[PDB]
Amino acid sequence: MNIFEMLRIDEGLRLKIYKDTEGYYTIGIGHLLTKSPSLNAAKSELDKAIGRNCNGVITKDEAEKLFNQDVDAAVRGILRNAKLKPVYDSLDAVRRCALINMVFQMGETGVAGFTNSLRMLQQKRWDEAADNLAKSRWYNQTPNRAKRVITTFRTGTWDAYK
Ligand SMILES: [Cl-]
Ligand SMILES: [Cl-]
């Protein structure tokens, strides 16, 4: 199991513009297009992103290209972030995947806001950090995915995904 297979399980693949769980315009593997209500604001963002006139539809290859950019952008953001970097460095390889998953989903700023949880992961107080992470809008909005991530942090294995 690797970060890519993990995010592919959590986000799915869709070759046509769609609305995310929050109601936003998305495409491919979790690639947020815009928070704007306009399908048109979305179609334009999409063509800017792909470099062609797509008319809301892309190929698998194109979805995977966007996915590779997003994962890379996610990793570089963590390593560039003064709150996230130290947590990441302190963690083992599996747990590192769990942090990248949250960042991809909620952005650097979002995750950086989970102050207490970050402090507990850094101290390797697993069960405690799992309990605190569950007290969030995130967990209440997408409980099945939150739980998977959270178990990954609690245990350090890929069990939730297997
Ligand atoms: Cl809560
Ligand atoms: Cl979910």
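Please read every residue number as a count from 1 along the shown chain.
Determined by X-ray crystallography, 1.9 Å, according to the entry header.
Each residue, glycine too, has its Cβ placed from N, Cα and C.
What Swiss-Prot says about this one:
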{"type": "MUTAGEN", "residues": "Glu11 to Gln", "note": "Complete loss of activity"}
{"type": "MUTAGEN", "residues": "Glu11 to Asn", "note": "Loss of 84% of enzymatic activity"}
{"type": "ACT_SITE", "residues": "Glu11", "note": "active site, proton donor/acceptor"}
{"type": "MUTAGEN", "residues": "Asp20 to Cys", "note": "Nearly no effet on specific enzymatic activity"}
{"type": "MUTAGEN", "residues": "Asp20 to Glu or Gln", "note": "Loss of 99% of enzymatic activity"}
{"type": "MUTAGEN", "residues": "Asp20 to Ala, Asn, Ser or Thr", "note": "Complete loss of enzymatic activity"}
{"type": "ACT_SITE", "residues": "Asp20", "note": "active site, proton donor/acceptor"}
{"type": "MUTAGEN", "residues": "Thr26 to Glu", "note": "Complete loss of activity at neutral pH; covalently bound substrate"}
{"type": "MUTAGEN", "residues": "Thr26 to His", "note": "Facilitates transglycosylation more effectively than hydrolysis; covalently bound substrate"}
{"type": "MUTAGEN", "residues": "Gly30 to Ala", "note": "Almost complete loss of enzymatic activity"}
{"type": "BINDING", "residues": "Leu32, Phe104, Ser117, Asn132", "note": "substrate binding site"}
{"type": "MUTAGEN", "residues": "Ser117 to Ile", "note": "500-fold decrease in enzymatic activity"}
{"type": "MUTAGEN", "residues": "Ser117 to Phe", "note": "10-fold decrease in enzymatic activity"}
{"type": "MUTAGEN", "residues": "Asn132 to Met or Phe", "note": "2-fold decrease in enzymatic activity"}
{"type": "MUTAGEN", "residues": "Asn132 to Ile", "note": "5-fold decrease in enzymatic activity"}
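Neighbours of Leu32 (substrate binding site) among the mutagenesis positions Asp20, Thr26, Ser117, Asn132, defined as a Cα within 10 Å of its Cα, are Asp20, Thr26.
Residues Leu32, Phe104, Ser117, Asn132 are listed as the substrate binders, and the farthest two of them sit 27 Å apart at their Cα atoms. Ranking the mutagenesis positions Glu11, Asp20, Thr26, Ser117, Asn132 by the distance of their Cα atoms from the Cα of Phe104 (substrate binding site) places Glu11 first.
Put simply, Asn132 (mutagenesis position) is 25 Å from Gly30 (mutagenesis position) when counted between their Cα atoms. Within the same chain, the residues at least 6 positions away from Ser117 (mutagenesis position) whose Cβ sits under 8 Å from its Cβ are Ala129, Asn132, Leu133, listed in sequence order.
Annotation for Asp20 (mutagenesis position): spatial neighbours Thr26, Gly30, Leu32, criterion Cβ-Cβ under 8 Å with sequence separation of six or more. For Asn132 (mutagenesis position), the Cβ neighbour count at a 10 Å cut-off comes to 19, with all displayed protein chains included. DSSP assigns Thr26 (mutagenesis position) to a strand. Of all Cβ atoms in the protein chains displayed, 21 besides its own lie within 10 Å of the Cβ of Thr26 (mutagenesis position).
Sequence-distant neighbours of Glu11 (mutagenesis position) (same chain, six or more apart, CB under 8 Å from its CB) are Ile29, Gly30, listed in sequence order.
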